[PDB]
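Visitor: First, the structure itself, so that you have it in front of you.
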Amino acid sequence: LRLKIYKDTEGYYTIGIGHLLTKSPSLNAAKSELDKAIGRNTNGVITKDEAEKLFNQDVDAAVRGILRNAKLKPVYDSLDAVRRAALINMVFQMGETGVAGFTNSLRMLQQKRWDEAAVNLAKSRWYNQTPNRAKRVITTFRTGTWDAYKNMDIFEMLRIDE
Ligand SMILES: [Cl-]
Ligand SMILES: [Cl-]
């Protein structure tokens, strides 16, 4: 959808399907990151094919972040496939270290206390800053369904949220 550099909900330079380029306030710094990611002089604009390539890599990266993380892996391993997509969604948005910080929520999720996990996940900066997205992800954790995305797989889910 967005094939030119934009800022994300935190004001950070981004392109494509939520591909964060840099936290630097320099648009030139962001353009340099873009060119390095794409492998050419893009001047701040990419193709659809390029956007989808970065997206595939970014999803892979989020899965790899979980599997390499001592706190996230055992939660991920305990979840069914639909709830695993909710966890990948969080990591995609906030990064592995950020999600690994939800210690209490992760525990509740591992215990399969879905309603209590949902309540705990909402007492977060995440929820207060991106409540509609957070509500969709949380409903996914609570129900183990894709109901919140009705009007599926992790790629489609992120295409919707991002
Ligand atoms: Cl992202
Ligand atoms: Cl709580």
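We number each residue from 1, going along the chain as drawn.
Structure method, as recorded: X-ray crystallography, 1.9 Å.
For all residues, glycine too, the Cβ spot is worked out from N, Cα and C.
Straight out of Swiss-Prot:
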- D8: active site, proton donor/acceptor (ACT_SITE)
- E162: active site, proton donor/acceptor (ACT_SITE)
- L20, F92, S105, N120: substrate binding site (BINDING)
- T14 to H (Swiss-Prot position 26): Facilitates transglycosylation more effectively than hydrolysis; covalently bound substrate (MUTAGEN)
- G18 to F (Swiss-Prot position 30): Almost complete loss of enzymatic activity. The enzyme is destabilized by 1.5 kcal/mol (MUTAGEN)
- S105 to I (Swiss-Prot position 117): 500-fold decrease in enzymatic activity (MUTAGEN)
- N120 to M or F (Swiss-Prot position 132): 2-fold decrease in enzymatic activity (MUTAGEN)
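How buried are the listed features, and what sits near them?
Guide: In this structure, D8 (active site, proton donor/acceptor) belongs to neither helix nor strand by DSSP; it is coil.
According to DSSP, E162 (active site, proton donor/acceptor) sits in a coil region rather than a helix or strand. In sequence order, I17, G18, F92, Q93 constitute the residues six or more apart from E162 (active site, proton donor/acceptor) in its chain with CB-CB distances below 8 Å.
Listed in sequence order, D8, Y12, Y13, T14 are the same-chain residues six or more apart from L20 (substrate binding site) with CB atoms under 8 A from its CB. Taken residue by residue with DSSP, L20 (substrate binding site) is part of a strand.
Within 10 Å of the Cβ of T14 (mutagenesis position) there are 20 other Cβ atoms, across all protein chains.
Same-chain residues at least 6 positions away in sequence with a Cβ under 8 Å from that of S105 (mutagenesis position) are, in sequence order, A117, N120, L121, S124.
Cβ neighbours within 10 Å of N120 (mutagenesis position), excluding its own Cβ and spanning all shown chains: 18.
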Visitor: Within 10 Å of the Cβ of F92 (substrate binding site), how many other Cβ atoms are there?
Guide: 24
Visitor: Filter the recorded positions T14, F92, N120 down to those with CB closer than 6 A to an atom of ligand 2; keep them in sequence order.
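Guide: Close enough to ligand 2 are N120.
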Visitor: Across the 7 residues that the deposited model omits, what is the distance in Å between the Cα of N151 and that of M152?
Guide: 12
